[PDB]
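> Dropping a structure here in structure tokens format, bear with me for questions.
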Number of protein chains: 6
Amino acid sequence: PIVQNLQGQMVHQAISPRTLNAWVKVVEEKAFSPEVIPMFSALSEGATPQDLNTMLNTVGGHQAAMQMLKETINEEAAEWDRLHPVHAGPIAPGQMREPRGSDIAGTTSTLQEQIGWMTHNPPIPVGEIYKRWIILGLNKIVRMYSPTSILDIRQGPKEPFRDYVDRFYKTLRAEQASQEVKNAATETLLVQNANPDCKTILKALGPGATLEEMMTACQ
Amino acid sequence: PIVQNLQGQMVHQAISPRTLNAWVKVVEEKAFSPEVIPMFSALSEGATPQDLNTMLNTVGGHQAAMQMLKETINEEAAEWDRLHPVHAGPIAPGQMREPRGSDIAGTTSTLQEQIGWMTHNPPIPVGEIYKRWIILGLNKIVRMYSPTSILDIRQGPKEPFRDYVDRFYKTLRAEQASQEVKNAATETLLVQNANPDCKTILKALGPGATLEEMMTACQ
Amino acid sequence: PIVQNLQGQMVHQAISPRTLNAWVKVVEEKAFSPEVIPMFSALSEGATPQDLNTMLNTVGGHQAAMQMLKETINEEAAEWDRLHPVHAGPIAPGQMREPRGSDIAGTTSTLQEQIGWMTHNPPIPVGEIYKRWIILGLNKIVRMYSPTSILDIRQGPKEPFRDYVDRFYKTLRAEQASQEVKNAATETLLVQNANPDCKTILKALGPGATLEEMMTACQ
Amino acid sequence: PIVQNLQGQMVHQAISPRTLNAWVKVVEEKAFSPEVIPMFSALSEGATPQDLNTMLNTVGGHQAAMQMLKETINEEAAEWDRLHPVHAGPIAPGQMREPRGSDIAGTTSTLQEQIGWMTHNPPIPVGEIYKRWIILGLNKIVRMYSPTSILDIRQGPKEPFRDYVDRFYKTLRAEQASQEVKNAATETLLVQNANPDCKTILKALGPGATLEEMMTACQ
Amino acid sequence: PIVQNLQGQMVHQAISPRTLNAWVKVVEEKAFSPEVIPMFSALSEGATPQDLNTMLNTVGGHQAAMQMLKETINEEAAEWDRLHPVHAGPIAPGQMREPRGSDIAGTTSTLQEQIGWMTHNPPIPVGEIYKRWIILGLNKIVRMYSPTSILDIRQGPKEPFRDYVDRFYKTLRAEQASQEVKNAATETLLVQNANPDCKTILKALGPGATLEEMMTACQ
Amino acid sequence: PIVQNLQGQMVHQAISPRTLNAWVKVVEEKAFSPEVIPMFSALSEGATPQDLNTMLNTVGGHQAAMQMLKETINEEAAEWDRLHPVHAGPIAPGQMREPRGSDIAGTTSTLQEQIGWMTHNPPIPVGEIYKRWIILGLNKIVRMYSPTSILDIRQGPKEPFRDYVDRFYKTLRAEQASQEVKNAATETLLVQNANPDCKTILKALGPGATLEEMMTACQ
């Protein structure tokens, strides 16, 4: 990653192997569950494209997911290129070539080029743009690690409301439900897909009770 | 988090992944038991709103609890807004917009805005105010990984007074009994919910014996 | 804790979560055995009252012991107040209010107030005074995690003298026997509470043999 | 490795034993699987030839692979020599001898010579050239179980398409299939080596569906 | 411990809890085996008396050994006092009181006094002198965790010479045999306490063969 | 070890306990296997003689090996002395006594003397010369757990060529075969000590096939 040195300049530093191993950790337990996303972001602050690739390259297994991820990245790359036409003419000292989609993604760019862009004035944040494309990939992949389908989340005959709740919101994340959607689902589906006794209690509570009030009424 | 640099200025630094992993640790063993609270605080000294979110976002599972937490945070946000009316007019260089509830919580604010507030003179401590709202959430959630049946805590027929005591105060924490309440409960309920032999001894000790004297009289 | 920065000033730094986890470690294995005491001290050098509380608050379990500890702390607080009458009148810039027992203990004092005291010239070392009160608590608690009836430490019929010795001095620590007491106990009780064969050998050695000579005579 | 000091000069620093142990780690679990490659690179940024050898020398086991690696390195060395004829004449102060293949590889060069080259103006990046040769070795070794054995990757009778996909691309990596090849294999072999039901669905999808569409059609 | 800062001055730093835990580690597995000695030394470079005590105080168990250790320390203290008479008269600014045995050992001295001595010009290395006394204690204690018994180390009927050798020198360490003694024992006892076939071979080798030649002759 | 400070001078620094523990690690798992050698070297860059001893002294167990190591070190010491006669006469300020074998090894030399030599102009690298002698010891010791009989490495009747290869080169390392020797052994012994079917195939391949071609022909 790029980081701030003593003299105020942003300079490059090697990715930490501790962080790569932490990333390996997460993927090894949680696979590509909704939480792999904020983690991947948290673990890659200030990363270059090379650093992002190094991280993705330590993933073992998940061959289909890696390919799906690659394909989103490549769709984002081709779009970048469409929306950014090349401007001709000679490059001045101190300046650099306009990055193509491939360069952002780190296929056609050197580490030095990546730092020059991310550190130029004004910078072109290739690491940030490429990490955006990777997160969009991750979004698509998580939807294979937690396939949507909320209508199939029903409270068991003797299942504690608490557990039914974890299974409800755990499914909403996977399908990347916005906070707005979760509010509507709570007022409706959560109530409806509950067991008979609870559904009567919840239905009795009135529309607009908070989640902590619902859990209390059906403990 | 924000921290003190050599030149005396408070500047930003990335959350440690070691701390995030430590936080993941705690939640993975203790779940949301009373101790998750002081820990969460201890692990987030000087945090920004982005840092607090990054931490909450590494929690896997507990979908119902996360939603309940979100809802408290949002109630605190809406209150903030109610008690802080917006003051119109142009923003001077060096100053910044008055934060809304959403900005405190980090939904509508950038990292730079968060640092400007927390580091301005006088600062507006968004990280502190948002961490307050999160701790209030945690309080509510622990009461789903904790029951308040102080009346149901009775000393077993052959249970050592020592163990009966851990089970008594362990229940008081969960229900967040102030230190004042604990004093009254010790003088009363602790004595009353004890086994026959001990209750006679304790009742014999007189009102006002310390906890170490009680344990001694019933060892 | 408070620590020395480059410019020579003592400034605050967040408690290390590594240290808190180390402290959790100790309590999780050794509970409140005599060794929990020097450890707690070693782990809290330069701590503020907030840091000391954060540490005590990560302890899980031991509800009776925590309450007993709280009560000593509060007795020490009330004494502090008795021996330190409040002096009236307005506070000058650069000065601060005289700490009460509650402030030392961190209930009524802010982190900033704690640093001002501990860092003022001359300082008022609230962290040191409060850590003293906590160690006195620990002393009382260890006497529920240990023994106290040295008279009950007898050498087994076929127990090696070496093991009998560890069990003898391990009990003396818990009961905080001074070095002077240990010398008298060695000359007497150690000899007397030994098995028949050893007791004759030790009694044969004469009063005044060293511990290494005793172990040699009964190997 | 060589790194940037405060005064701007690139100076030498000892390889971290933490990194060597991390490298030992990887090899001990993943052996020489496709991921050992980007890791080895990530762990050796800025390394000298001595640092690269130190790393290879901590590998236990894999005697055949180490020898195969040595042989590629030596073929690369002999080629270097072929393409770089020696230029005679006396060496000026401040300059150094032209490195031979053996020197790059670190057999005939001292640590000081390695730093002089890598740090000279213009530098001769022996550490970079030697790390290139090692990665080419690694490529050959990872194939210690290739094909083209893709024809043997068939979807099980009741195997989930997802798993069949990981096994397909996991085999493509080992055989170092370029991104171009993977695209053709996806359109063809992936479809053909799938179970009966899936193969009909995929064949129904039409040539040119993305990997995420294929997984969706056969979930 | 005391360590060298940037400005060249030796200043104090808190003992690392990582080191204390490492020390706890060693004692928890190896107890007080001959190797506890060089370790204790290695772990306490530059320590003050307070640091040495903090380390000894984290030892759990071994009550008899701790007391024996204390007694050696106290014998060394009383000797120090005998050989160093007190010199009267007022203390100049910048100077300090002559340390007594008790001060060296850290019972009667403050941390600041310890640093003043160890850092004065010329210094009085209390940490070094006290660590010497502790190592002498350790020596005595190890002789209860491995006392002695050489004549009892005989090579088994079908025991490999290699193993017989580890058991021979492992016993010599415990009994703290100097390097001079080990040489004589090798020429004699090692040969004599070997099995019949080996003893004839060794006896055949002639007096003065090295240990590697002996192992070769009896593999 | 000795290291480069900011002002350009080589000054001393305490051995890292992390490195000593890493060294303990290696010896505790791999014992004295061929890989202990490059590790020991990698872990001791820039070490003084005291640092090398501190490292050797943390080894537990292996009493016979430690003695054998000591004896090589002492043979190297006595040789040093033979080849370096003492030159008489008074020592000038700024200069130092010519080191004897014992001083190199750290028995008769102080830490300060070691630094003066290693840091003098021109230096006398006692740490380097002593580490050479230790590596020669290690070489001899590694031959205690392994066998120097390559003629005894034959491919099993149904043993996979791959495994036969690991057992061949694993034996070559132990006996420290140079890279030149390994090339000759591959062309000859590897082929000859293979099972009947493989030996015919290999013999069929012609002299001069690479190791990867041999493995392919006998998979």
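Going by Swiss-Prot, the residues shown for chain F are 133-351, listed in order.
In case you wondered, yes, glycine gets a Cβ from its N, Cα and C as well.
According to Swiss-Prot:
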MUTAGEN   F:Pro166 to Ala  Loss of infectivity
MUTAGEN   F:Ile169 to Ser  Loss of infectivity
MUTAGEN   F:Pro170 to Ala  Retains infectivity
MUTAGEN   F:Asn185 to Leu  Loss of infectivity
MUTAGEN   F:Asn189 to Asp  Reduces binding to human NUP153. Does not affect binding to CPSF6. Reduces infectivity to non-dividing cells. Retains infectivity to dividing cells
MUTAGEN   F:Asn189 to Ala  Reduces binding to human NUP153 and CPSF6. Reduces infectivity to non-dividing cells. Retains infectivity to dividing cells
MUTAGEN   F:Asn206 to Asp  Loss of binding to CPSF6. Does not affect binding to NUP153. Retains infectivity to non-dividing cells
MUTAGEN   F:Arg305 to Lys  Retains binding to FG repeats of human NUP153
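Thinking about packing and proximity, how do these listed features fit into the structure?
Sequence-distant neighbours of F:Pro166 (mutagenesis position) (same chain, 6+ apart, CB under 8 A from its CB) are F:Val274, F:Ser278, F:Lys302, F:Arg305, F:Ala306, F:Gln308.
Residues near F:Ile169 (mutagenesis position) in space but far in sequence (CB under 8 A, at least 6 apart, same chain), listed by position: F:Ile267, F:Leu270, F:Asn271, F:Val274.
For F:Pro170 (mutagenesis position), no same-chain residue lying six or more positions away in sequence has a CB closer than 8 A to its CB.
Under a cutoff of 8 A between CB atoms, and with a sequence separation of 6+ in the same chain, the neighbours of F:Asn185 (mutagenesis position) are F:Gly238.
Cβ contacts within 10 Å of F:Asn189 (mutagenesis position), excluding its own Cβ and spanning all protein chains shown: 16.
Its Cβ placed at the centre, F:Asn206 (mutagenesis position) has 19 other Cβ atoms within 10 Å. DSSP assigns F:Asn206 (mutagenesis position) to a helix in the three-state reduction.
Using a 10 Å Cβ-Cβ cutoff, F:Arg305 (mutagenesis position) registers 19 neighbours. Under DSSP, F:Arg305 (mutagenesis position) is assigned to a helix (H, G or I) in the three-state scheme.
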> Under 8 Å Cβ-Cβ to anything in chain D: which of these mutagenesis positions pass, F:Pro170, F:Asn185, F:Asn189, F:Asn206, F:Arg305?
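Going by the Cβ criterion (under 8 Å to chain D), the qualifying mutagenesis positions are F:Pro170, F:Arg305.
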> From the Cα of F:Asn189 (mutagenesis position) across to the Cα of F:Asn206 (mutagenesis position), what is the distance in angstrom?
16
> Work out the three-state DSSP category of F:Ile169 (mutagenesis position).
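For F:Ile169 (mutagenesis position) - judged by DSSP and reduced to three states - the answer is helix.
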